[PDB]
Amino acid sequence: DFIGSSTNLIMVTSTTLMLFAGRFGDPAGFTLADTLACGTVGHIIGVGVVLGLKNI
Amino acid sequence: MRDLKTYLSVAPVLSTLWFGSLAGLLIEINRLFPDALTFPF
Amino acid sequence: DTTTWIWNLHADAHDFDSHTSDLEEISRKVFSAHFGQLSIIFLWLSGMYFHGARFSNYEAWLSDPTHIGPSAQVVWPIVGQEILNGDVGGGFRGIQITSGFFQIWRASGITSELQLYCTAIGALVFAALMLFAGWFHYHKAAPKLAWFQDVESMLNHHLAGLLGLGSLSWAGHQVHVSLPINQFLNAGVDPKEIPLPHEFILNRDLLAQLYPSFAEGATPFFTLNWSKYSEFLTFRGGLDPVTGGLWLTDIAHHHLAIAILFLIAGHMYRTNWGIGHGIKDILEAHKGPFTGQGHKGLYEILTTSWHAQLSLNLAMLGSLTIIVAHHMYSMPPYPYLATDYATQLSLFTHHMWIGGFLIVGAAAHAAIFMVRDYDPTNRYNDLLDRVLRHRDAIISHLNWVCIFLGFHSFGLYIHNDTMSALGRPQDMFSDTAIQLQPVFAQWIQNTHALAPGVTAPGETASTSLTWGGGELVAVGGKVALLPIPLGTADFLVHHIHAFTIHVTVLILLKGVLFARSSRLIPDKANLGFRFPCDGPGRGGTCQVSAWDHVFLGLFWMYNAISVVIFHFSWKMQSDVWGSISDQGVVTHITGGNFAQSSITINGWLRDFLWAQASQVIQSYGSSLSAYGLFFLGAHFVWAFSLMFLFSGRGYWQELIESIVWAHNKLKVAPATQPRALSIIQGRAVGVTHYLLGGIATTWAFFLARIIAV
Amino acid sequence: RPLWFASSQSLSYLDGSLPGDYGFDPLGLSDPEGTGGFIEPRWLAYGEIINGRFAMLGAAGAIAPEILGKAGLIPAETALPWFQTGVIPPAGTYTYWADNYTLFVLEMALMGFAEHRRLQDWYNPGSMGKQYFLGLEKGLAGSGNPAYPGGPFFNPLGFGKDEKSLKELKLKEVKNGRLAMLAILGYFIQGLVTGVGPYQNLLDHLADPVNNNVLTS
Ligand code: CLA
Ligand code: CLA
Ligand code: CLA
Ligand SMILES: CC1=C(/C=C/C(C)=C/C=C\C(C)=C\C=C\C=C(C)\C=C\C=C(C)\C=C\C2=C(C)CCCC2(C)C)C(C)(C)CCC1
Ligand code: SF4
């Protein structure tokens, strides 16, 4: 039902892009804390974008 | 212990116990013989 | 040996820096002392919660808040003192309380006396737990110094955990308990018929009936369809017409937002995992355009000293308390608080005094740090050095501002008084002859009134009703809040406030800056933070220490705070509070005489002090006679303080010498030789009694006046 | 040896003397610096072992009554889920030969004897075999290691005569304990969320795997 809507794609892209920007054991030393932080930041960015776009 | 007795005999604690007993007694007479101005004896 | 040892025993009881020179032991003692204070606070809360369950008329008040006076204390009938059990209504006799505890309980959803008993038992258990924790953490498992100096971890936990999660938990409680119970109470439902709070959690259709959004469950939160929760998460603004307080939905939304913001803010400082900033790096790297080098060296100062941290925290807490006092009278957060005038006057005066005391403490501890912990060799900081290198320019300019403000704020009152006495009312500074209008404040009021609908599209009403342009609010025939006019009378008193604040700042800052040395005594640092004098040389060096500067600043703090509370009391009694008839005519308590009578010193003596003190002096024989007894007793203490302030030490030592001779004559001479009080102690005794007498007099006057009318 | 999320700080002190050591300690609770109170590596290992043993008992005990009830081995009156056997009176109760509180007192007395003896052995070694205790003090002397007392009372079958076998058995014991603690946490969470017995949850999932998942609940 919800899968495939605008919100899902928007926040999936936000999280993936933030993780990719953060990165660019693990070859590069990307600590799990870094992954959690980047995913979190992507989530706040996506939530703010979706809430703002949903109004207009 | 001995230290318990020594701390109990210090001036503040002994004075507080004495004054509390005194106040209780005075309230007892004031309750038993209320509103007293003259000796009827 | 002598009697000064007894006095010295209690004077240095909590000075851990004098006992030992090891930072670890001082830190451990501080931790345990904090635990003990927390235990005492929990015991106090337990007592307050228990007394309202057994010796109070809470239920009767809950069935009729407007016409019943709250009460939680009852007196034993021993010496005829049972006259203090007045008729407060609800078939109850006792002392009327003014701490606003009933409003808190009503806003929290409490409906019966069974919940208060459970809260009291829980608080007592918590007090016992805190006492045991203090004992354990001092005697069994005492932390190391390196644990206390991890200030990056302390800030993270104290922001995310203590403040971030507390707001979220309280928002949850509000949403789940306080909103439905208050909605039921506001609907006229009898309190004993309201369902218990757990019925809302267990039965969901009951909550769905009041708020349909609860039928959808938690799915809209995850789907980002947050508009569905607008039933109980609003942005209305203004006061509730039924009760006179803020909407509880606004409070719930506010606490949710605050919790999220604090949780976000708690992930800033670096810890073991290497993400986040370090405080030392932020301080060092910061170099703006005029600082130059920067704040390099403050991290060591603030991590190796307890007095600097105490001073900073005290200043911040005092300012916060004053802000809290200002923000609660204009935007009443609890139901049935605005229209209950006795509590409103008592809550404003309490926090003002607390804030003033905490600010003076901040100044004192800054002086202590400067005297003791200052070290230019090992803990050099540039900004402090530059401030110390031009202290003559700072004080002399602050001295000028005080004179200018004092002249141009008090000479106006004196000129008004003289012109009134000479039969020339057309030459005074008033609304009819010469106007000094506060134009900036009026512009601010107009802007804030017009802000909704233009600059705040989501707002349906203004934040407060003090900004002119709103509508009057009436609850139970009384006035809750209405726009407050500003005129020439409000121009002068604000500048009085500014003058007094500036003088207090001058005294305290001069003490702090000249704590280490001055042109008179170059070696004042070696003499100590608390010493009486340096002899009668150089013409006289009485009261040169920083302790004496704090002692002088206490008097001015008391002088400054007293004018604020008088201003608040008269302005609110004359311009806001009152009653409304059935046709909509407002009759204030004093009929709006603040505008014309508060411009001369005679008006405050005749229309405020003389006219409003007739309630306390006629309280004999009634249930308010305790206030009449405390009114006279406080004058005695205030006048008794003057013996220590005006006199010296030699006279009393000689008098005690004669007394000791008379005792020696009869073999009743004590082996502990009597001694008169020291020079410093005689000063400390006087100011304590002075403040106690003044504050008690004002307290009795206010409480006896406002309860009767 | 295999390493599971090991870190440089944690590898400094977790040499490998403990059984089943994988180097996993992201929070560094067992760091030998600033040891005090109950944060001590020996006490932490002892607590882990004891919690594991109790969890391995409880994980089988909670699900045993439901297993046999479906097979008809026991009367249906005793085929109750783990949260309806009188542990939580609001959730339901069963009437035994005595009410719950006297059972509680009897349990407290017996286990108080047992646990106080164990604690006294932990504090000072070998002192539980000196004072006369109905003539049973001969076998309760212990073996110098608090978590592995040994002796005729606790090791009757004579397992682990060699050190290698003992080490392998210790490793297996700690692995089973960790699995059981995870299982007990799952028990609690499933009981709180679904509201039925864990065996009922497994049967429901097996009946229709595509439907009875976390997503639908
Ligand atoms: C968090 C708050 C806080 C803390 C932890 C401290 C801690 C400290 N202060 Mg301090 N202070 C504070 C707030 C605080 N202060 C504030 C707000 C002020 C401004 C008024 C001051 C003003 C101040 C001064 C002026 C001095 C200190 C000093 C000290 C140190 C020694 C204190 C001592 O020995 O007290 C001992 C405790 C007492 C003497 C008890 C006082 C009793 C009061 C005054 C009477 C109360 C009457 C009561 C209502 C009636 C009871 C009746 C009953 C007896 C029957 C200690 C580190 C001293 C220092 O460091 O010198 C080197 C010092 O000289 N402080
Ligand atoms: C038992 C001890 C004791 C005795 C026998 C006396 C006797 C005397 N005092 Mg005196 N005094 C005492 C204690 C005592 N004092 C104490 C403790 C103080 C300090 C508060 C004073 C302060 C004092 C002053 C200021 C003056 C006297 C004066 C006098 C003489 C005038 C008569 C009189 O009663 O004055 C009145 C005495 C008082 C009002 C003192 C108050 C009584 C106190 C509270 C009693 C304390 C008893 C003590 C707890 C004993 C404990 C015993 C225990 C160990 C068993 C008289 C010789 C006067 C005099 O002639 O010049 C020297 C005078 O001007 N006294
Ligand atoms: C400001 C309060 C405070 C602070 C800063 C500390 C700080 C500390 N305590 Mg401590 N403690 C406190 C209060 C506090 N305690 C209280 C009130 C008690 C009760 C007496 C204890 C009992 C206690 C013991 C027994 C021990 C410590 C220890 C420690 C140290 C190690 C803690 C650690 O690594 O985490 C360890 C953290 C955990 C293992 C997680 C436990 C999580 C708890 C159980 C959850 C709390 C649930 C809570 C009640 C929910 C409330 C719900 C609501 C209904 C009220 C640390 C210095 C230990 C030490 O070595 O001292 C140096 C130690 O052995 N503390
Ligand atoms: C390639 C690869 C990979 C990858 C992966 C990944 C990349 C993942 C990721 C993921 C992630 C990395 C995620 C994350 C996330 C996080 C988070 C998400 C957190 C948190 C958050 C929060 C808690 C929030 C909240 C909130 C709320 C509730 C309200 C308000 C708003 C907000 C939002 C703030 C793998 C490994 C597979 C394999 C190998 C290769
Ligand atoms: S004796 Fe008294 S007046 Fe003289 S210098 Fe000292 S404090 Fe001042």
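Following Swiss-Prot, chain D residues are numbered 53-269, in order.
Determined via electron microscopy, 3.1 Å.
Cβ atoms are placed via backbone N, Cα and C, with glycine included.
These come from Swiss-Prot:
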type    : residues                             : note
BINDING : D:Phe76, D:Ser82, D:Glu100, D:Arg230 : chlorophyll a 1 binding site
MUTAGEN : D:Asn103 to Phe                      : Reduced chlorophyll-b content in pigment complex
MUTAGEN : D:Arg105 to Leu                      : Impaired complex formation with chlorophyll; when associated with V-225
MUTAGEN : D:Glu159 to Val                      : Reduced chlorophyll-a content in pigment complex
MUTAGEN : D:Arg170 to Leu                      : Reduced chlorophyll-a and chlorophyll-b content in pigment complex; when associated with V-167
BINDING : D:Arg170                             : chlorophyll b 4 binding site
BINDING : D:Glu225                             : chlorophyll a 3 binding site
BINDING : D:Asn228                             : chlorophyll a 4 binding site
MUTAGEN : D:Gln242 to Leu                      : Impaired complex formation with chlorophyll
MUTAGEN : D:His257 to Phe                      : Reduced chlorophyll-a content in pigment complex
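Projection of Swiss-Prot feature records onto the structure.
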residue	record	contacts (Cβ under 8 Å, 6+ apart)
D:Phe76	chlorophyll a 1 binding site	D:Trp56, D:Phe57, D:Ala58, D:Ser62
D:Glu100	chlorophyll a 1 binding site	D:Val226, D:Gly229
D:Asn103	mutagenesis position	D:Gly229, D:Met233
D:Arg105	mutagenesis position	D:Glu225, D:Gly229
D:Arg170	mutagenesis position	none
D:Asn228	chlorophyll a 4 binding site	D:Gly104, D:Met108
D:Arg230	chlorophyll a 1 binding site	D:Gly72, D:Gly104
D:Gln242	mutagenesis position	D:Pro250, D:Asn253
D:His257	mutagenesis position	D:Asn264, D:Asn265
Give me the count of other Cβ atoms within 10 A of the Cβ belonging to the residue listed as 'chlorophyll a 3 binding site'. 18
How many whole Å apart are the CA atoms of D:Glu159 (mutagenesis position) and D:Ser82 (chlorophyll a 1 binding site)? 33
Span of the recorded chlorophyll a 1 site, as the biggest CA-CA distance among D:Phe76, D:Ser82, D:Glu100, D:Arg230 in Å, is 18
Run through the Cβ atoms and count how many others sit within 10 Å of the one on D:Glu159 (mutagenesis position). 10
Going by Cβ pairs closer than 8 Å, show me which of the recorded positions D:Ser82, D:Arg105, D:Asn228, D:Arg230 neighbour chain B. none
According to DSSP, D:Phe76 (chlorophyll a 1 binding site) sits in coil
Same-chain residues at least 6 apart in sequence whose Cβ lies under 8 Å from D:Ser82 (chlorophyll a 1 binding site): D:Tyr65, D:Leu66, D:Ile91, D:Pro93, D:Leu96
Simplified to three states, DSSP reports D:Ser82 (chlorophyll a 1 binding site) as coil
Applying the rule Cβ within 8 Å of the centroid of the Cβ atoms of D:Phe76, D:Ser82, D:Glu100, D:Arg230, what extra residues of the same chain belong around the chlorophyll a 1 site? D:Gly72, D:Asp77, D:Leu96
